[PDB]
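Engineer: Okay, here's the structure, questions in a sec.
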Amino acid sequence: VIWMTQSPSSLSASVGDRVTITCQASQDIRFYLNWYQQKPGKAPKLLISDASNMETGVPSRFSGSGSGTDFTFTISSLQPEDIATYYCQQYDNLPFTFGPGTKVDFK
Amino acid sequence: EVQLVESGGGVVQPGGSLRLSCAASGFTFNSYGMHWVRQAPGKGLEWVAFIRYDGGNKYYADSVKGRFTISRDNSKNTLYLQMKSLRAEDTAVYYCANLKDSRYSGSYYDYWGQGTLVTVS
Amino acid sequence: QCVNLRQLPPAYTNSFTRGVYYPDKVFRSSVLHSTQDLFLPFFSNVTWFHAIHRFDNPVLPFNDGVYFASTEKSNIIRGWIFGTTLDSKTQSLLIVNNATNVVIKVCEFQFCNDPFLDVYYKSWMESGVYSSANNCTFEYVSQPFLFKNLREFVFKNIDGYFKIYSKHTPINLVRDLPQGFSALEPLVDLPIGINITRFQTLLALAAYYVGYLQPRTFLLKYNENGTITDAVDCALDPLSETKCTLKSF
Ligand SMILES: *[C@@H]1O[C@H](CO)[C@@H](O[C@@H]2O[C@H](CO)[C@@H](O)[C@H](O)[C@H]2NC(C)=O)[C@H](O)[C@H]1NC(C)=O
Ligand SMILES: *[C@@H]1O[C@H](CO)[C@@H](O)[C@H](O)[C@H]1NC(C)=O
Ligand SMILES: *[C@@H]1O[C@H](CO)[C@@H](O)[C@H](O)[C@H]1NC(C)=O
Ligand SMILES: *[C@@H]1O[C@H](CO)[C@@H](O)[C@H](O)[C@H]1NC(C)=O
Ligand SMILES: *[C@@H]1O[C@H](CO)[C@@H](O)[C@H](O)[C@H]1NC(C)=O
């Protein structure tokens with residue numbers, strides 16, 4: 001089982017600010033990391049797969065990169081609609097695991 | 001066009017059991033594997049189980065392994081999760097999903113249902 | 001260059017007795033032989049796609065092998081892509097046909113969002129399939145792989161080998177697959193050694209059937225010329241189970 005962690009667990013940022021979220025794996029998972037965005041009352045939405053591949057329909061302001069154990073999720077410019085909890089998830093092996101989740105608050 | 005709908009949620013006592021199902025439509029359900037994911041109130045996401053497209057190989061999280069059984073019926077496009085020896089810690093909203101997967105299930109599209117609450121008390 | 005071409009719901013048809021291929025290279029004749037391998041189940045639901053209808057030509061799972069078939073006259077379908085992430089991070093298999101030959105390469109291809117071949121075009125394989133490719137490990141060149149004509153293929157990936165089976169027959173149907181038995185023959189054994197979990201169909205700028213193989217037991221009937229003329233799916237129904245048990249059609 002691969003253990004996952006994220007930091008910070010919570011951050012505050014205003015509109016136009018750059019937001020970065022760190023996801024770290026206890027094991028090397030190459031480039032098989034998914035990033036999800038969840039708002040209250042709804043299921044998680046996938047934004048980024050394979051560490052850095054953007055999904056169809058996802059705004060160009062979203063990006064990410066990384067390899068092995070250390071990955072970063074980035075919002076180049078936070079919008080008022082980007083207030084959500086983000087999760088990283090590994091699919092290098094089974095069982096699949098999710099990180100704690102990072103909550104982005106509106107400053 | 002694509003939807004996943006969970007049902008069968010309810011309230012049971014500790015030591016009891018509950019069976020969930022998910023109805024799939026709008027896509028070729030029988031070609032994709034499926035996952036169950038649960039989320040307790042105030043908590044993050046936790047993966048529960050995975051079943052391959054042919055209903056053969058089954059995988060479980062250690063926290064539910066030996067208590068939960070995952071199955072499917074490809075003639076009805078329905079995914080099932082059988083929960084035995086339920087504990088208070090199993091209280092969560094359960095989701096059916098097709099998680100994007102480039103290693104095992106070969107899933108290109110990421111699909112999620114609406115979520116059904118299972119309470120143990 | 002790479003351009004954007006793009007979701008519709010799937011249609012379904014029935015593979016009555018289609019998707020059977022010769023399990024090995026051993027000659028047999030005048031005999032009923034019981035074999036276990038990955039075959040298309042009889043009377044199964046096969047997904048019927050219309051790539052051109054609005055463009056919608058989605059990436060599909062490879063699972064344990066893919067049953068692929070199509071009927072056309074214009075030869076719009078040109079080839080297939082097999083791989084995992086289908087980008088420059090991994091080795092991917094690109095199989096594309098043209099008027100005189102077929103070229104099979106395995107490289108770190110950075111494929112287009114909506115990859116296709118150009119009728120009027122760099123190289124012929126590079127027009128709209130990919131933006132770049134490097135670190136090539138495999139290359140193979142041979143003869144082309146591709147009323148109306150029905151083309152049936154089976155794609156397997158076992159122990160590093162990508163095994164292709166095929167059959168080419170005439171057809172006079174519009175809506176669904178033909179009835180009757182016809183076995184696919186070995187086409188090529190490719191010693192590639194890569195991971196395949198997903199695949200996509202390449203068109204020239206269109207409809208096709210996609211099914212999947214299962215661990216099934218079949219009784220195969222070989223005639224006096226070593227040609228398989230029939231087969232029994234031993235896990236279809238009680239009647240077939242009886243036929244397999246008694247070794248009698
Ligand atoms: C089909 O593909 C083959 C292989 O790519 C083509 O043959 C090549 O043609 C180029 C000229 O454009 C030569 O420089 C290469 O040396 C040839 N390679 C081989 C193995 O012959 C072939 O011309 C293509 N056919 C058509 C009609 O485009
Ligand atoms: C194929 O799908 C139909 C519904 O259109 C269903 O009635 C039938 O049982 C399915 N057959 C198989 C083998 O899945
Ligand atoms: C080329 O691909 C192989 C895997 O088949 C890999 O081991 C090798 O390091 C790659 N070469 C380069 C320069 O990346
Ligand atoms: C398949 O993936 C595994 C895990 O990333 C890797 O070790 C192996 O080299 C790959 N096989 C290939 C492409 O030969
Ligand atoms: C076997 O081949 C011969 C030609 O040598 C042909 O006449 C005969 O009809 C064939 N048998 C079958 C069942 O096709």
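First residue shown is number 1, and so on along the chain.
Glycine residues also receive a Cβ, built from the backbone N, Cα and C atoms like all the rest.
Not my notes, these are from Swiss-Prot:
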| type | residues | note |
| --- | --- | --- |
| VARIANT | C:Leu5 to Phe (Swiss-Prot position 18) | In strain: Beta/B.1.351, Gamma/P.1, 19B/501Y |
| VARIANT | C:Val59 to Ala (Swiss-Prot position 83) | In strain: Omicron/XBB.1.5, Omicron/EG.5.1 |
| VARIANT | C:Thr71 to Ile (Swiss-Prot position 95) | In strain: Iota/B.1.526, Mu/B.1.621, B.1.1.318, Omicron/BA.1 |
| VARIANT | C:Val174 to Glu (Swiss-Prot position 213) | In strain: Omicron/XBB.1.5, Omicron/EG.5.1 |
| VARIANT | C:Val174 to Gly (Swiss-Prot position 213) | In strain: Omicron/BA.2, Omicron/BA.2.12.1, Omicron/BA.2.75, Omicron/BA.4, Omicron/BA.5, Omicron/BQ.1.1 |
| VARIANT | C:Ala183 to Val (Swiss-Prot position 222) | In strain: 20A.EU1 |
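Show me how these features fit into the shown structure, please.
Structural biologist: For the recorded site, C:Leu5 (variant position), the DSSP three-state label reads coil. Cβ contacts within 10 Å of C:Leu5 (variant position), excluding its own Cβ and spanning all protein chains shown: 17.
In this structure, C:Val59 (variant position) belongs to neither helix nor strand by DSSP; it is coil. Cβ neighbour count for C:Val59 (variant position): 16 (other Cβ atoms within 10 Å of its Cβ, all protein chains included).
Look at C:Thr71 (variant position): DSSP puts it in a strand.
According to DSSP, C:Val174 (variant position) is assigned to coil rather than to any helix or strand. Contacts of C:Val174 (variant position) defined by a Cβ separation under 8 A and a same-chain sequence distance of 6+ are given as none.
Cβ-based neighbour count (10 Å, all protein chains) for C:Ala183 (variant position) stands at 19.
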Engineer: If we check Cα distances from C:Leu5 (variant position), which of the variant positions C:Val59, C:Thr71, C:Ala183 wins as closest?
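Structural biologist: Result: the closest of the variant positions to C:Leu5 (variant position) is C:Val59.
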Engineer: When each of the variant positions C:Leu5, C:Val59, C:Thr71, C:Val174, C:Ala183 is checked against chain B, which show a C-beta distance below 8 angstroms?
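Structural biologist: Of C:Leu5, C:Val59, C:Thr71, C:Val174, C:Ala183, the entries that lie near chain B are C:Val59.
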Engineer: In angstrom units, rounded to an integer, how far apart are the Cα atoms of C:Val59 (variant position) and C:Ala183 (variant position)?
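Structural biologist: The Cα atom of C:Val59 (variant position) is 27 Å away from the Cα atom of C:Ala183 (variant position).
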Engineer: Give me the CA-CA distance between C:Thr71 (variant position) and C:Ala183 (variant position), in Å, as a whole number.
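Structural biologist: The Cα atom of C:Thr71 (variant position) is 17 Å away from the Cα atom of C:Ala183 (variant position).
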